Amino acid sequence: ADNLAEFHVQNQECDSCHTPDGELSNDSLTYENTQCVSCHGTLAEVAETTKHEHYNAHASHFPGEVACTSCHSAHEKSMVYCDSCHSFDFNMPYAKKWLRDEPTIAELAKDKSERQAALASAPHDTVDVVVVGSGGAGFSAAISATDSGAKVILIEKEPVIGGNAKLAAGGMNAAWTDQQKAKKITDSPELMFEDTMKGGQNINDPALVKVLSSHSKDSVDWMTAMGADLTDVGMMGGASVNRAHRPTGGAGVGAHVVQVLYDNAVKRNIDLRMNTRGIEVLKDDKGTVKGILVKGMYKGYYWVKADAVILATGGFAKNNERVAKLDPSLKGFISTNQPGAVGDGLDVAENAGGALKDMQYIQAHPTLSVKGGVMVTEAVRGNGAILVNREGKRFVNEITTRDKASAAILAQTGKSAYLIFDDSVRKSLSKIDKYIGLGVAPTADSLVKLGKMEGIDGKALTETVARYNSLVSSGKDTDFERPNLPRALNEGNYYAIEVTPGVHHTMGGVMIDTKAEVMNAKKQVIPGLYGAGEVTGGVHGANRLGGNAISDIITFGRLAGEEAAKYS
Ligand SMILES: Cc1cc2nc3c(=O)[nH]c(=O)nc-3n(C[C@H](O)[C@H](O)[C@H](O)COP(=O)(O)OP(=O)(O)OC[C@H]3O[C@@H](n4cnc5c(N)ncnc54)[C@H](O)[C@@H]3O)c2cc1C
Ligand code: HEM
Ligand code: HEM
Ligand code: HEM
Ligand code: HEM
Ligand SMILES: C/C(=C\C(=O)O)C(=O)O
Ligand code: NA
């Protein structure tokens, strides 16, 4: 057979997958996927049959309930979503090579016929608030608006939930939490504010940073109340004290937070629509929001009538063409991002009259795995790892800000460096076991052996770690002035991860005020239009602190949902 449906219909009728009339149920293909599961079992049951030692197409780190049609189309060959970041050895029936080529909002102007017919029709739904994007900000907004009495529709253009938020590793910043106090950490919102402003080169809007710092504990409390574990508190670059909250043992914050938010949305019966892209904010004759035109992948164009639209669409760091026009120094770099993070939400915001700000400030994460492409968390450094160059020497304060760390690594021989750590660091941060599983953390029982394996001078490496451990014992890094020296690298085996910078986060975006209301270039509010999360500008300035994005998206998402509900 040339496709999956052709395979099946050899022994099955059309209505084995389809409704009685043949019509597709909805853009989430809810009915159709229910039929796949009726025969094959749930994703977990299918996973039992597709185990490899270190990976499984049907058992990944993605949170939520991943629809079968995310990867298996019926009447055409289809792509394995995992191939957008990894190259695992897969043999999916009817596969084709991964290629993302999504039309821009501008290109969709060519559907003039189709869009006019939709806008001339009745609204498919009439609700209070539409939230665009199923990352942390969007789920938080949908939940908070729902708890404030609003009827919400939440849309996601991708086949899977969670955006980049589901990938978050190192943690969620907050002060001064019960969780911090339980670990004998002393902090304050004021200190978080000061670190954030300094870290951003004082470009940040201080009113927005005040919301970030002052709301941070409440946001940790809100997540915890919904069932999250934010009890482990680690150090990140550019922080005065440990304030990056994450699950017990140092697991990834993102997949966890997104799973909690998903479960909470499901509990509240929030109307979540996948494969549904927000295209155009609709305004009335006085310039207030009246709804949104969307494009369903399977069902086509339609509009939703609503008082408020919350754009929670994330950043543009995957779009290297757009990135390179704003910061040419990042041209041709790899990205940490999900394949959809291309800035179409900003285009929607600008078309609706929203102004952008701080667009030129784009963060490279200093440590992507050369071997695997993926982000290696800053928490590896925060929990004690060092960086060495090919000459086997330290060359930078490993917990400085990301601008400086990225520059330092790019200045080294080969434009890459190596994270070096031991089993004490490994045992302190369970996320590290994920890199070992990915195959990007080669190991040996001596640094001479590890050095030989990886092309690092083994004698120099050995002496470097001995020297570093001596600085840890004496309490002061006189070589690079690293201010936090949590562990000696002296237990068990040693590990190396080759790392280099990659495009990660876009600090600029739509201009909002402290109530998450979108403003035009004259700083006039667009009534009914809100923005929250990485789609916004002004929170992070010229350089975002590690841990501050998850803080942002929960705080501003929740605020936007409450404000939108009140407005409606
Ligand atoms: C690998 C990785 C690890 C990270 N780790 C951390 C960490 O530990 N701590 C931290 O603070 N930050 C971290 N960050 C940064 C942080 O996770 C991102 O800033 C965060 O994902 C922003 O959340 P968001 O809700 O604004 O957007 P996202 O989570 O990106 O979600 C936006 C969603 O909207 C969608 N969307 C876009 N346009 C449309 C449209 N037109 N219609 C419908 N849907 C649309 C998407 O496809 C996406 O699903 C990390 C980022 C990455 C990539
Ligand atoms: C049986 C011969 C059969 C028919 C007939 C049929 C029709 C059909 C159409 C016309 C569409 C497109 C509808 C639209 O509004 O665009 C469509 C799409 C999907 N189908 Fe189908 N289909 C038949 C068979 C089957 C079988 C056996 C399955 C499940 C294995 C199946 C499933 C799907 C799914 C999923 C879609 C969405 C698009 C896609 O994934 O290709 N169909 N079908
Ligand atoms: C729903 C859209 C759906 C999916 C997805 C799906 C997947 C799937 C694959 C990838 C195969 C292997 C095909 C190949 O080897 O080339 C496969 C095969 C079988 N399926 Fe299936 N399937 C979906 C829908 C359904 C439904 C609704 C049924 C039952 C009515 C069904 C059953 C089967 C059977 C039987 C096979 C052959 C292998 C087996 O498990 O016996 N599928 N399907
Ligand atoms: C949803 C629950 C779902 C079903 C059903 C399904 C079916 C399915 C079958 C039957 C196979 C063949 C297994 C076999 O050889 O016996 C198969 C294989 C792969 N699939 Fe699948 N699949 C479902 C979900 C998904 C999703 C969401 C993805 C992509 C993230 C995906 C992908 C794959 C891949 C890849 C394979 C090949 C696996 C391998 O190890 O080579 N499936 N699926
Ligand atoms: C697609 C559904 C998919 C699969 C399957 C998958 C697997 C996978 C494995 C096996 C690892 C190693 C650690 C583990 O066992 O969980 C791993 C690690 C990372 N992945 Fe992944 N991954 C899938 C999809 C994607 C996509 C599309 C991206 C990029 C947007 C991505 C990213 C990452 C990152 C980052 C890691 C590092 C470890 C971590 O952060 O937990 N994955 N993945
Ligand atoms: C903490 C972060 C990423 C990571 O884990 O290194 C981030 O805030 O982007
Ligand atoms: Na931004």
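The way this entry was determined, per its header, is X-ray crystallography, 1.5 Å.
Any Cβ shown, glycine's included, is placed from N, Cα and C.
Every protein chain shown contributes to the tally, and the Cβ of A74 (heme c 1 binding site) ends up with 20 other Cβ atoms within 10 Å. The heme c 1 binding site annotation in Swiss-Prot covers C14, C17, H18, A74, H75.
Record note (Swiss-Prot), mutagenesis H61 to M: Reduces catalytic activity 5-fold. Reduces affinity for fumarate. The unchanged residue is displayed. Counting only residues at least six positions away in the same chain, the Cβ atoms of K166, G252, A255, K434 sit under 8 Å from the Cβ of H61 (mutagenesis position).
Listed in Swiss-Prot is the mutagenesis experiment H61 to A, annotated as follows: Reduces catalytic activity 10-fold. Reduces affinity for fumarate.
For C85 (heme c 4 binding site), the same-chain residues that are 6 or more apart in sequence and have a Cβ closer than 8 Å to its Cβ are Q338, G373, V374. If you look up Swiss-Prot, you'll see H61, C82, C85, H86, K431 marked as heme c 4 binding site.
According to DSSP, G547 (succinate binding site) sits in a coil region rather than a helix or strand. Within 10 Å of the Cβ of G547 (succinate binding site) there are 32 other Cβ atoms, across all protein chains. Under the heading succinate binding site, Swiss-Prot lists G170, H365, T377, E378, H504, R544, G547.
The fumarate binding site feature in Swiss-Prot is assigned to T377, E378, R402, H504, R544, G547.
Per Swiss-Prot, mutagenesis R381 to M is noted as: Strongly reduced catalytic activity. No effect on substrate affinity. Sequence-distant contacts of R381 (mutagenesis position), defined as residues of its own chain at least six apart whose C-beta falls under 8 angstroms from its C-beta, comprise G237, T367, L387, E398, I399, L419.
Around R402 (mutagenesis position), the same-chain residues at least 6 positions away in sequence with a Cβ under 8 Å from its Cβ are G237, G238, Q363, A364, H365, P366, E378, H504, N543, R544, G546. Among the sequence features in Swiss-Prot, the mutagenesis site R402 to A is noted as follows: Loss of activity.
Quoted from Swiss-Prot, the note on the mutagenesis of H504 to A is: Reduces catalytic activity by over 64%. Cβ neighbour count for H504 (mutagenesis position): 24 (other Cβ atoms within 10 Å of its Cβ, all protein chains included).
Cα of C82 (heme c 4 binding site) to Cα of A74 (heme c 1 binding site): a span of 19 Å. For the binding-site residues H18, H75, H86, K431, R544, the ranking by surrounding Cβ atoms (within 10 Å, all protein chains) places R544 first.
In this structure, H504 (mutagenesis position) is part of a beta strand by DSSP. The Cβ of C14 (heme c 1 binding site) lies under 8 Å from the Cβ of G22, each of these being in the same chain and 6 or more residues away along the sequence. The binding-site residues recorded for this entry are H86, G170, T377, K431, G547, and the Cα of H86 lies nearest to that of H75 (heme c 1 binding site). Ligand 2 lies under 6 Å from the Cβ of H75, out of the recorded positions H61, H75, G170, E378, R402, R544. The Cα atom of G170 (succinate binding site) lies nearest to that of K431, taking the binding-site residues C17, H18, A74, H86, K431 as the candidates.
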